[PDB]
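Some notes on the structure that comes next.
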Protein chains: 4
Amino acid sequence: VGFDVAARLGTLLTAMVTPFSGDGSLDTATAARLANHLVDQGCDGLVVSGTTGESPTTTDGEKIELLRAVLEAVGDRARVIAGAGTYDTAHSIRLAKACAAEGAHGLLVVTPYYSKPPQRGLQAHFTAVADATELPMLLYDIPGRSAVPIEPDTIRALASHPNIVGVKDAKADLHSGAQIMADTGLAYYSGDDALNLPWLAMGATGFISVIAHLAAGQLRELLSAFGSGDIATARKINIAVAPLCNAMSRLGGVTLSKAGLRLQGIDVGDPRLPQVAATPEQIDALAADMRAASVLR
Amino acid sequence: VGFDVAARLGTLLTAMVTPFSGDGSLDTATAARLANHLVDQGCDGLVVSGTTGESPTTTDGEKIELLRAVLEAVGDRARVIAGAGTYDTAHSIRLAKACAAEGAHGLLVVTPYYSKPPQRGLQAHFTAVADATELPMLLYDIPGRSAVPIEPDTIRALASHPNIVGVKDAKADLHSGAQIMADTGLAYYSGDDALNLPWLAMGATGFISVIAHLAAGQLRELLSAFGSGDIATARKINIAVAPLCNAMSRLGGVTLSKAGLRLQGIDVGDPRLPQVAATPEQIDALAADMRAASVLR
Amino acid sequence: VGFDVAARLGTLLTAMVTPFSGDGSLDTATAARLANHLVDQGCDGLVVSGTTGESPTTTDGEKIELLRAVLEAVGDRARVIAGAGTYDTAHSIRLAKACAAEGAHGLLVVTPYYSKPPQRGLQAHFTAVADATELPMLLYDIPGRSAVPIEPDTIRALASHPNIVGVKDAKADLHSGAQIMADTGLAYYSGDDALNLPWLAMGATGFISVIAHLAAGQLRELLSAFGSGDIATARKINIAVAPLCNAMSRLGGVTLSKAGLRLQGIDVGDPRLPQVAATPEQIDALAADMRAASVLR
Amino acid sequence: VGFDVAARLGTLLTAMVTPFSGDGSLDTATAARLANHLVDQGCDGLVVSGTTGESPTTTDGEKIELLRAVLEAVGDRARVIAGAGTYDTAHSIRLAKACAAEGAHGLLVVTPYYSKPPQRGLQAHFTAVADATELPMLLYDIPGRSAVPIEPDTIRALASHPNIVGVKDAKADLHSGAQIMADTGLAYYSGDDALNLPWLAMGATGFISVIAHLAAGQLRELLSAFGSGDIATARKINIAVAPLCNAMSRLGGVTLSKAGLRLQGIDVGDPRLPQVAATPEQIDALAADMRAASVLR
Ligand code: NA
Ligand code: NA
Ligand code: NA
Ligand code: NA
Ligand code: NA
Ligand code: NA
Ligand code: NA
Ligand code: NA
């Protein structure tokens, strides 16, 4: 009205892993160093306690404890987004309020997973979560993980809420997303690194990326080259970071980002169970893809 | 060695809804009345805080608070199984221990959902959960909800753990389940009412049912008729309760069981968000199926 | 009215491979020897030019040429069913008429594949195919191959046609098939060997089997043991032939049956392209499963 | 070497419907008028007897009969591509040779459908089809219809054949297609109108389109605007023709193009069974989308 999601939330965001100490405890120090690193590499925004941040296995206290550690570290020169979504509506209301109290710049609310609620339950869920805080709220539609999509009718109905300002899409329905962007003006962020460039063509605002952990610089130049009309360079850069997308397919984001950051000298620990760290064979394969993406050696 | 899952855990179990007061609070009183009702109707076992018990939206305290309320009510003449599974391994370890401390007769551990861990993460997860307690542990394989299956190799590896004694299957891979039963001797329970009779033919031990909320008597006679070789009667009874399976397809288990119990005079409240209670049109459709199953009017 | 599909079409049918000479020509002689073999092993019916009979790669002339070769060989003591289904309605009308002219005992019409017609196109298709001949017509519902299912409403509408008498189900919707059998009285045949026993429990009439090529005797005893109420023996026999179902999963029916028959001394040739014959590694794996099923060595 | 697929086969191709007379006969006259219309509207290439051309329900003679009618009509100022793919390798060899004898400019070979051959069968199939003619051959990968994909390893192996020059992709794996284009230099054509613009961003050469039947002019300007770096105009035009993509989702290409052409004054007949023509309700919905795309009234 007129909100600017590009400035409010960013254009190159990394869904940051939650670093853990050698014993498994929350490592606030490694979080700030990685937060400064990702911003210094080209990220104007960060998502904390997203999917890749191991939100399933971190407590309410550790989430707020991480949120301030990232805010005081990079909150001056970068936007900080807190993931406040569970399969529990009342819990999501407390998390979004507490994240608001700590001064997070935005909210990322994932589709309630596992329980497979009907669409009107999802609309009532998101409406209640968007009511809890005057922060800008991003819809996070990932049916491959949550077992239900946000249907296009549900997204359009929630588009009229003043706090719901955009969608982080891991559904890959580019034709539907392109029409929702044009019709309602919601800002779309690619929640799928493999489709970053197709999403820009559809009109997306930016990336809430995973391989930005290891290649935020190239992704920044991809966004720059696409906005400046040089599509051949964005495609050239997208082919360059393609091997990191292949490695994410083999490993998944949590295992990839933690094993990849260690090979870049930035040890962030190992994932909490039921997630596991990369095997030696997976590490060597990850490194070959990273040497292909010119982000190793 | 030789464990008897049929006696240890039961043969007709209802994944009991968690009743809620008119304000949304945990209703321990309605839980006992429903627990006595389900046992008096033919259930020799009960599952508390399963999928249908709205485990996503109930606290750790409310789960233990419900567990004792059901144990003191029916624990003498029925087996009580506590669902202790999340996408958080350490949380599942605390829940399974606390449920053990309260004297639950068994554990139901669902495949970690949403985060999509690899198979070796699942094996390490379940192994750590089975280590936490000498209770008999049931695997709960529902890839339609959790977004990952327990592969047959993973089930067989976990079959050698002394506490993992069986599988609640909502995967419908009857050919694989039949071979796992024959090879490892794990007890299978139908986690899909629509496939109750096909599962008995494959060798299942019983039902961890949802429509038993409304038709536990007929399901008991189905198990009786099948064990006594009268397959035509079990099939006759399965056709009789088929409309309740159709209604579960339209509504889902949580909405169906709560709306259905109210129409049977046993008001248990409404589901917690993001789940919703049945609409008037859904209630009238549910009633027509229930009148077809001869469990209404 | 009252038709007896069990006598009209059979109870143990093999979707017979179409044998080919060493040069790829139609081998009528090997067809009769295999037809006599399958009947002498326990099959009271046969399907010619089905999916496993390589209907995609055989001409109209070779189909009729095969139909008479099987009729004169076993048509006295066995039922012969001709597959007359393509994605071409008018072609299916000529094939079903010509198969009728040659005295086939029934028709097997597959869901038109590839072109994905809407349901009313399917209903109009099957209605026109059932009109062309007063032979008993079997619906063949295999959405995994044809890319569209026959919805339950379509099957029920086609159930009132006097020539459409049953369904060969490769859709695995046991709950829907059980209700269609009870409501309309259509005869169901398992088009999925892995679900043969679950289909009997649902009320199926028999098997239109693939692994019967190699284990028709055991399947006959499975049908006998299930009809005589001995479910534990049918399950014991189903576990015995389970390795052949695993091999069919790896290879597919055409490659499995031709490579398996050669190892049983009954060489029937190699499949026509785009299908291929088993590799040496696939042959050795097939043999290990066949030695497990006690149908080799 | 260096082939120019953009000139050899075109950049805006319409998979042309096969027009039929009022009695169902092949209408060569309506084919030429539509062929001249589509070229005069901006199509530099045409595909005959593709999926949308009702290849399942047209004879070998009618296909060649249509091929010459389109060649003599527009073969001077447009490229004509003949679809020569079935689930029958030897049949595909005769069709591709006969289409070559009639002077078609290229071949479109679809993945063998229904029979689900393994990958090495597909590689051997396409290799044998590419051997039959020195025409440029386009791979057509549509697993949603054919029930098997062409795996990326299969496409790369077939990329070294001199006659296989590109891929018509209806698989939507933009990340894989982008890497195959960069690695092997195969020309990709969007076989999915909804993903036309994402495919251009990935580097596709053009569209083998369906909604070009009704909006070839706008699609031409979309290709022009994208090649000239004006991405915002291509996206503006893609949103304009989006309602035609929605109508194709409801109807399918054969029903949409024939019902849509009639509303544009160019009656081409009705589809052959098992396909059906649009219902009055479907016609009115199609017209509303066409009035939205500014291609009606
Ligand atoms: Na959707
Ligand atoms: Na919708
Ligand atoms: Na599995
Ligand atoms: Na496995
Ligand atoms: Na169906
Ligand atoms: Na239907
Ligand atoms: Na593929
Ligand atoms: Na591959």
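Chain C is numbered as in Swiss-Prot, which gives 4-300 for the residues shown.
Structure determined by X-ray crystallography, 2.4 Å.
Each residue, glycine too, has its Cβ placed from N, Cα and C.
Within the same chain, the residues at least 6 positions away from C:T55 (pyruvate binding site) whose Cβ sits under 8 Å from its Cβ are C:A18, C:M19, C:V20, C:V213, C:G256, C:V257, C:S260, listed in sequence order. In the three-state DSSP reading, C:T55 (pyruvate binding site) counts as coil. Residues or ranges marked as pyruvate binding site in Swiss-Prot (evidence: sequence analysis): C:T55, C:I211.
In sequence order, C:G53, C:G86, C:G88, C:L111, C:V112, C:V113, C:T114, C:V170, C:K171, C:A173, C:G194 are the residues near C:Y143 (active site, proton donor/acceptor), counting only same-chain partners six or more apart with C-beta under 8 A. Sequence annotations record features per position, and here Swiss-Prot assigns active site, proton donor/acceptor to C:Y143.
DSSP gives C:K171 (active site, schiff-base intermediate with substrate) a strand state. Annotation source Swiss-Prot lists active site, schiff-base intermediate with substrate at C:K171.
Under its mutagenesis entries, Swiss-Prot includes C:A204 to R with the note: Exists as dimer in solution. Has similar activity to the wild-type enzyme. Slight decrease in affinity for substrates. Around C:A204 (mutagenesis position), taking its Cβ as the centre, 26 other Cβ atoms fall within 10 Å, counting all chains.
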Neighbourhood of ligand 7 - recorded positions from C:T55, C:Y143, C:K171, C:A204, C:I211 with Cβ under 6 Å: none
Members of the recorded positions set C:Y143, C:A204, C:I211 whose C-beta sits under 8 angstroms from chain B: C:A204
Inter-residue Cα distance where the pair is C:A204 (mutagenesis position) and C:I211 (pyruvate binding site), in Å: 16
DSSP-derived structure type at C:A204 (mutagenesis position), helix or strand or else coil: helix
Recorded positions close to ligand 1 - of C:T55, C:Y143, C:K171, C:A204, C:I211, only those whose C-beta is under 6 Å away: none
